Protein chains: 6
Amino acid sequence: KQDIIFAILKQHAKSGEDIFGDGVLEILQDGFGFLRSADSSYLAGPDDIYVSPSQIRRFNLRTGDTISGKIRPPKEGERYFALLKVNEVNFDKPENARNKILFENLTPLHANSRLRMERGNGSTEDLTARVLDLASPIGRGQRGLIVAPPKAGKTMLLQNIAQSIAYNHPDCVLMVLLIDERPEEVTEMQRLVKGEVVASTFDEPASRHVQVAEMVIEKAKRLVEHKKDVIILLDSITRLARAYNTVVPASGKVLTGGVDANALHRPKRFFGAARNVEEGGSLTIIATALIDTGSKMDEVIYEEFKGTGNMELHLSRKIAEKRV
Amino acid sequence: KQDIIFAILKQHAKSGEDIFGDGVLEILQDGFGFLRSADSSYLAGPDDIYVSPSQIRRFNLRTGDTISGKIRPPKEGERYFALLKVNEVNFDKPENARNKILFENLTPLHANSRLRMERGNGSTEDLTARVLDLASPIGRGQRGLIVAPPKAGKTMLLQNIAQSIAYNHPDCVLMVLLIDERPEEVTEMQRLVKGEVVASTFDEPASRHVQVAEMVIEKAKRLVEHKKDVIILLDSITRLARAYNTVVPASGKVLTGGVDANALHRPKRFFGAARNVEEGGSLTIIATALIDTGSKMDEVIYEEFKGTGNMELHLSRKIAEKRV
Amino acid sequence: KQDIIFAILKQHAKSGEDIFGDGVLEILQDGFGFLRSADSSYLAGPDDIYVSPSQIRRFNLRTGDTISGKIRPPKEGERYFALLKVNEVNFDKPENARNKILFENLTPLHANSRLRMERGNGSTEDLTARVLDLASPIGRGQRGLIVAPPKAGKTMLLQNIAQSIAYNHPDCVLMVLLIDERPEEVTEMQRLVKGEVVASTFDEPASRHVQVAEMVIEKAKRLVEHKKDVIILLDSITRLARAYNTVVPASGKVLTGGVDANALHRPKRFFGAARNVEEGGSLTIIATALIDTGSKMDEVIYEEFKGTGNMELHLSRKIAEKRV
Amino acid sequence: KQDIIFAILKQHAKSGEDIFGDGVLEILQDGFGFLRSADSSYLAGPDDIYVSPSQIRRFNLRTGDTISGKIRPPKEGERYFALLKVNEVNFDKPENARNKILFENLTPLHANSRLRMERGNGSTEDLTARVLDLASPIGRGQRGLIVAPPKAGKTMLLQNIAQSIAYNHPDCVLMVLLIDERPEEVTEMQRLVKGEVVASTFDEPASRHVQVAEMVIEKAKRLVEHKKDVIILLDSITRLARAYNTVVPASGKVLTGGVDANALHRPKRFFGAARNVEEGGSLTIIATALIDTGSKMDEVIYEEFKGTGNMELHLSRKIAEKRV
Amino acid sequence: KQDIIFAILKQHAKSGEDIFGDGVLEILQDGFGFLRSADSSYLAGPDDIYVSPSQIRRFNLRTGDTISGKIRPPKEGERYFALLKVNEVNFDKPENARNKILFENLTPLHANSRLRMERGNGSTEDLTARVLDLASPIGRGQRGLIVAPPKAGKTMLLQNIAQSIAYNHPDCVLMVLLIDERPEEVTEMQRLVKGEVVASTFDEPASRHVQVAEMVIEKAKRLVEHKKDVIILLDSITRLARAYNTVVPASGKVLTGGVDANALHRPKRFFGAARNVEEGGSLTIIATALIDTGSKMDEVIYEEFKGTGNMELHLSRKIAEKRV
Amino acid sequence: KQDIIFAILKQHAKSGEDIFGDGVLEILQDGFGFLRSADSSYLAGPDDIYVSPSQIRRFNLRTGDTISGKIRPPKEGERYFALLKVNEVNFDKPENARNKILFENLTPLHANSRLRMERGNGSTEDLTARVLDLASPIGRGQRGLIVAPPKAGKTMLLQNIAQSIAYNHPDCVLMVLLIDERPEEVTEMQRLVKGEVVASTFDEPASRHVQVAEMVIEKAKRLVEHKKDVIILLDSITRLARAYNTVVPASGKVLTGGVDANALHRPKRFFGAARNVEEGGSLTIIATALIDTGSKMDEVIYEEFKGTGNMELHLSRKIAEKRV
RNA sequence: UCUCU
RNA sequence: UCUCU
RNA sequence: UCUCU
């Protein structure tokens, strides 16, 4: 059905302008970018609209903008549908990106020093009610860490966490980001939640894992800039870190296990993106960290993030025993 | 027999269009490959059909295509017979390879997410029937993983699995794959099942193991592309993974226990290839994990694959001595 | 507010010599730098004053100079406002920076050599008064080191130290420095003390931590050069050292536990900077050592600094649980 | 006596052709080869006949051919006696190497999957009668592994093994290959056996160890091609592996201990050469592996070969105690 | 006061020759050297007299000569006061360096094989009387090693050792060399001893540590050449070794811990400089080695020097317990 | 004495052919060397005879040749005296070095293969007589190995061995070699035996130890070439091996415990050089193995040499304390 | 397996 | 120290 | 933690 689209849009070049295409821009290492679609978890498609590095310079465009606009069929020598012109960069906001403050220049409101070491034992119904204090319109903008051993009831919980955030807070947009995960884990999570679920399977390369996470966080950063409240429910901060380890070029130093010291800064940055702004809006990131995985690498990631959050809970060792 | 077959086809220059020799495609780094026969496990010998970078673009040929076609005897400056024209692939015309859906673009239907760990109940029917549960109409297109210590009668089971499949589902395509194994264990398997067996012996280089597995998973995908149900029975992902590790370009320098982080992607991708398609066809991989071999890798490589399948079977640890 | 301030100074082209904007100097690798403001912890943003390699030779400018001067709006080909002339540094003329003694050339008076190890007597006055013993007239210009395990109320103490200094000695310049810390722990500190607080958050790169610390120790030295008494309260030399380690050019290859041997010099130099001058002024550094973080480095880096100060304070090991 | 030979053959260039010289060809990394003599265990001698890379291309010559032929004295600029012409490449077989099948194209007959874990305790007279089932005209073509700890009676056994193979099977040609071994161990073994004994002492370089083994196995490969039955009695597969480790250029990866993953493939190949052929003839390789040697490297080699053979025996721990 | 000197000597170029300057020459990696002053522990000063590599060739000058001589103000393009001419290279000895034997060509008188394992327990008054047998006009020219654990009373002892050498042997010149040491440790040691004390603080770089030690030993070597008796009291041979590790360019091999095998030779050479000469004079080096420091690196240095001396004492474990 | 001997030979230009100065040869990398004297342990000094690449071809000179010949005073452009002509080597003419059998070409007679491990019966006659068993007519040309822990009176024994040899067999050439040892232990040995002692001190570089050992084993071989019986008594193969390891070009990267695999060949070759010749002469090496020094290498290097000799002597482990 | 007044 | 119905 | 008749 992909080759059929190309023939329809090319011979329809008798009217001039009526081909609209959207997505979210990704800017690449060279300078140019692409518009990417959400349905396929932002996968590099042939029906992805190309974006010039020049329009990037024209519309102050940063990777993560929800660009909807006019396109034109590809000219010989090329491969993809270019961005012919621009219509709507976001909501009712004009093509102008020069009238709103950049995420990183917004004024943050801080909680307090106190790290909240919340209890890990109880029914998954209770534990969720503990983390949901980061989802309530009061406690938004916080960094939550869920420390999770194997077989400890994580998946069951995160679903419940996600499910109840959507059903209890339809006021704010939730993005469940899964990483390096079982395909069925994802589709179960997809059907379980009305909102947006973005994930990359274990057979996807680290190249993908990083990009797909880079996408959600910048998209988050952006929706905040429009005074919307966001929640990232990131499954496996440790797993994303592992990808970031293998993507950043070898600086020349490696800490214990095998992890480059330089590699940790990217996921750190992800976690530190969570804030509440005086200007209006919030990003709140509840991440999970895998522990005692039989890999010495994961322990280092943990011990590096150990108490960087606002609250964290170490889950249960009873569901790790009972199997109910 | 090698330097006499050349003499027949060079003397058959009077009668044009007559030489037949079906061989499955390979493609090398440059943008060209050759054709191979299944009886020899796709080995590189003298009498192989040469494929030009010429024909690859027109017929949209890709690694592991079941290519039958006409051949011309080697003109000087060459070393192999040359591909002259193209007959079929398996059913319709060669130009149909332009208008056929790519495997990666096939929409997969997704099953229930449950670990489904099974106990070592005794190497008999009770064990082989629960793997046939992945062969039964209901649960096709899944990733089976068999954990196995040294001397737990895995081959005894693995034969018995292969035999069951072959004598139960004629519509199904069995494709037993063995990597870095003893020469005798292969001969036994080759005669034990009337289906398709491809294997690389232990006295062979890493290059070969990878190549053989590549050639399978590629063929397997093509067979799915024609709405057919396919099952990979692979012996030792550990071996395959271990191979890849020495083949993959030495980069990153991040060695976690013994394996560079960039290696594990290729076996993971090989494994995650398994799926069930809504449009038609099945691909379901049963693979074994070598355990307690006393190698730093085999452990680490297992820890990486542990619980990535939709079922896992542990072949009797400590209970492997109960001789009843 | 960033692209409107440009518009004011470009329209103020009629009235010559009128634009004021005091910023403390930085110098990069080439032989040039910019000017920075203390409220933002000396960050690299758009509205910063550009310093030419031109003015650096005449006024003998060096990294961390408290420079106030006239500025001209950016001519094209640039990106920043340009430094036009020079007003003051803090007291006399800018040409006095030629005939002022260099910090490294100041003759230091030397105190009594005694380890002066103190016990964890309880986090109250009894603890904070013995650090004030390094702030009292008698024992100025010394290297204080606070050993601290996880959760020993160090910040509680560290605030209390900073507060004591600030409400006791108005003649003294407090300069609380935090490296790679949580965003909330910094805000608290910034409001807790009316003095000077500079900090880098954890979600920031190594580059930044080093840079921030550089900017402090440099400023601190200049303040001594004007016969003033200065106190550095630094949180985590461990963090600073850990940072430097990833910043410092990857050479030597000699990794003793996790840290290259060439790294530890920069934090050691930072620490040993503390001194008391016969000519006038004090520089006394209180710094904390993170312990039992379960990182191979944090240990090694402590073993290197252990007993390099003229006093060391261990904040309650195993006794940290006595909640009275 | 070496310089005396040169004067005799040079002034005897008045008749033309009557200087015959033999040996076994070694083909080198460049392309050319040399004919080498068996008396000195195939050592690079000045009285080694040079072989052109062109005759290598003319007579399908592969390293290991027992070439007997006419030679001529060296011409200025050269150093060695060249191969003037060719007479007999092997037995009564003409100069032609184009009429017989290459070793690797011969049809193998396989034993069965079952690895024969044979008992290690008893008099060396018994243990030998256990391994000699690989030397009997029925059980030929097998891979035998003798796993041997230090002081466990290996040398005493191997002699007995060798001695009885020659005295009980004069029908087939036996090659005892020793490696990295005591000089007197070798000369004792030489005088002990009527057949061919090829060895390299511990003071020989790895360069030699590999070559000398490469020679025996290719010579083996070749005699099989002439329908003769061969037995390699290789002392220390682990020791040969150690040399192969240090000869193959650094691929860029090292497994536990220090051994490159790539390095193991060569000795693997040696072991896998053993077969019985439908065409007539056999190669049977009984190798020994050293274990618990105080070197972690040897354990990896072992665990890599662990059960690659057809039968293996772990020797005795009683002669390792008694000293009789 | 440094810039004031330059104006006095430049306008005093109306008389020609009357500016005398001294020091001790350091020859650098390029070829040239500098005259350096003892008051600042041989620090690279702007008022250091430059020495041409040509005069180095004229007066057989080796790094460490106590050169006193005429100088001239710097010419444009330069930076420092050059060596205009030469007056006195040492004592009453003429400018000639061609009339006295080089240190390394002097005839040594040897003690005997017997290493004197002297007792480590007793009052520091006793222990000192044990080491002082290396300071008595009979026992001079010996290599002494003081093996010292932490908190074991080293500093207290070395002071006493030094103090009593100066007060009991004013006949010979003593150089206390401290390395990588607390600033107050040094100034306490300075005021404590009438003789020469040369040290580098812990905040000095390894660049300095090596140079400052290189200086004392060559100066030692030189005073011996003039028939004077010398004693080096080197604090921390292990600490100097650590610097030598990080200064010598990476040879490509590292022993256990992190120390390059090549790195140890320099401190070895230092220790081996101690001798008594038939020609008259002595160098005796009493060094200390740090042990059980929590760094695996220091143990290797120790075990490398273990019993290279003539006598050594392992200090006390009772002052390591009592604190008196 | 160095710059006056030059003056005598330059003034002896009137009388041609008169200057004598016997020195044993060395050869460097290029294809040239110098001449050396035995009293100074073959050191590189000013007054050494220069050997041209010219004379090396004609007289077939090789490293360690006992060369006596005429010399001419240094013409300008040089640095050393030049070799003018050649007198003798030891017996006949220099042109006889063309028609003399090379050491490596000498046919060795081989003795009985028995481990011959001896117990530590007490350091007296009973110990030194069993090493004299390798010096007695019957068992010449063997590899003796003395295992020795710290402080087991090895030197006491080693002297006693050397003394026995020297006062028993005047026909035999003793050649005591010490590597990386204390300066006093050497002087003692030099006077203790009237034979030949060559040694390198500990305060010397690896280069030197190797060089000294090279110079010995070479000389030793030449002495055998003249049908003479030679004995090497070497102190610490461990030291020699350790040296080589840092000298040998850093390649392979395969470090097994601490030593690169390419290193151990040079000491092994040094050791295996020992042999008995049918034609005439003996070469028998007694060498010591340093044990329990607490170095990762010394162990590994011993494990490599363990049981490579035809006898091994362990000097009292745990029984070294029985002081009777 | 960094919880926990 | 991979034995072993 | 290389002491020690």
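Shown for chain A, in order and in Swiss-Prot numbering: 31-354.
So this one's X-ray crystallography, 3.5 Å, going by the header.
Cβ atoms here come from the backbone N, Cα and C positions, even for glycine.
The annotation domain 'Rho RNA-BD' is assigned in Swiss-Prot to A:48-123.
One mutagenesis experiment catalogued in Swiss-Prot, A:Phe62 to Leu or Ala, is accompanied by this note: Defective for RNA-binding. The 10 Å shell around the Cβ of A:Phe62 (mutagenesis position) contains 15 further Cβ atoms across the protein chains shown.
Under DSSP, A:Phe64 (mutagenesis position) is assigned to a strand (E or B) in the three-state scheme. Quoted from Swiss-Prot for the published mutagenesis A:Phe64 to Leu or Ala: Defective for RNA-binding.
According to Swiss-Prot, the feature ATP binding site maps to A:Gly169, A:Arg170, A:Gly171, A:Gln172, A:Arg173, A:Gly174, A:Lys181, A:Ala182, A:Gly183, A:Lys184, A:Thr185, A:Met186, A:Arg212. All chains included, 21 other C-beta atoms sit within 10 angstroms of the C-beta of A:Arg212 (ATP binding site).
Under mutagenesis, Swiss-Prot gives A:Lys181 to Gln with this note: Partial loss of ATPase, helicase and termination activity. Cβ neighbour count for A:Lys181 (mutagenesis position): 13 (other Cβ atoms within 10 Å of its Cβ, all protein chains included).
Quoted from Swiss-Prot, the note on mutagenesis experiment A:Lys184 to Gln is: Improves ATPase and helicase activity but reduced termination activity. Classification of A:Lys184 (mutagenesis position) by DSSP places it within a helix.
Among the mutagenesis experiments that Swiss-Prot reports, A:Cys202 to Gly or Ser is described with the note: Does not affect the kinetics of ATP hydrolysis and inhibition by bicyclomycin. The Cβ of A:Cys202 (mutagenesis position) has 19 neighbouring Cβ atoms from other residues within 10 Å, across all protein chains displayed.
For the mutagenesis of A:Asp265 to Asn, Swiss-Prot gives this note: Loss of ATPase activity, helicase and termination activity. The structure shown keeps the original residue. Within the same chain, the residues at least 6 positions away from A:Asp265 (mutagenesis position) whose Cβ sits under 8 Å from its Cβ are A:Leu188, A:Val206, A:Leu207, A:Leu208, A:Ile209, A:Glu211, A:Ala229, A:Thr318, listed in sequence order.
For the recorded positions listed here (A:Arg173, A:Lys184), the lowest count of other CB atoms within 10 A around the CB belongs to A:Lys184. On the backbone, the CA of A:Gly171 (ATP binding site) and the CA of A:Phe62 (mutagenesis position) stand 32 Å apart. Across the structure, A:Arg212 (ATP binding site) and A:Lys184 (mutagenesis position) place their CA atoms 14 angstrom apart. The two recorded residues, A:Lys181 (mutagenesis position) and A:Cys202 (mutagenesis position), show a Cα separation of 31 Å.
Chain B has a C-beta under 8 angstroms from the C-beta of A:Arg212, taken from the recorded positions A:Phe64, A:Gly183, A:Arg212, A:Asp265. Cα distances from A:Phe64 (mutagenesis position) to the binding-site residues A:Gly169, A:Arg173, A:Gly183 are smallest for A:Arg173. The binding-site residues examined here are A:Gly169, A:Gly171, A:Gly183; by Cβ neighbour count within 10 Å, the least packed of them is A:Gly169.
The 10 Å shell around the Cβ of A:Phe64 (mutagenesis position) contains 20 further Cβ atoms across the protein chains shown. For A:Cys202 (mutagenesis position), the nearest of the binding-site residues by C-alpha distance turns out to be A:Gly169; the candidates were A:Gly169, A:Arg173, A:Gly183, A:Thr185. Note on A:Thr185 (ATP binding site): other Cβ atoms within 10 Å of its Cβ, all shown chains, come to 19. Taking CA atoms as the reference points, A:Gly169 (ATP binding site) and A:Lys184 (mutagenesis position) are 23 Å apart. Under DSSP, residues within the domain 'Rho RNA-BD' (A:48-123) fall into helix, strand and coil as 6 helix, 18 strand, 52 coil. Following the DSSP three-state reduction, the secondary structure of A:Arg173 (ATP binding site) is strand. Here A:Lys184 (mutagenesis position) is positioned 18 angstrom away from A:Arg173 (ATP binding site), judged by their C-alpha atoms. For the pair formed by A:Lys184 (mutagenesis position) and A:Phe62 (mutagenesis position), distance between Cα atoms is given as 39 Å, rounded to the nearest Å. Separation of the C-alpha atoms of A:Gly183 (ATP binding site) and A:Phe62 (mutagenesis position): 43 Å, rounded to the nearest whole number.
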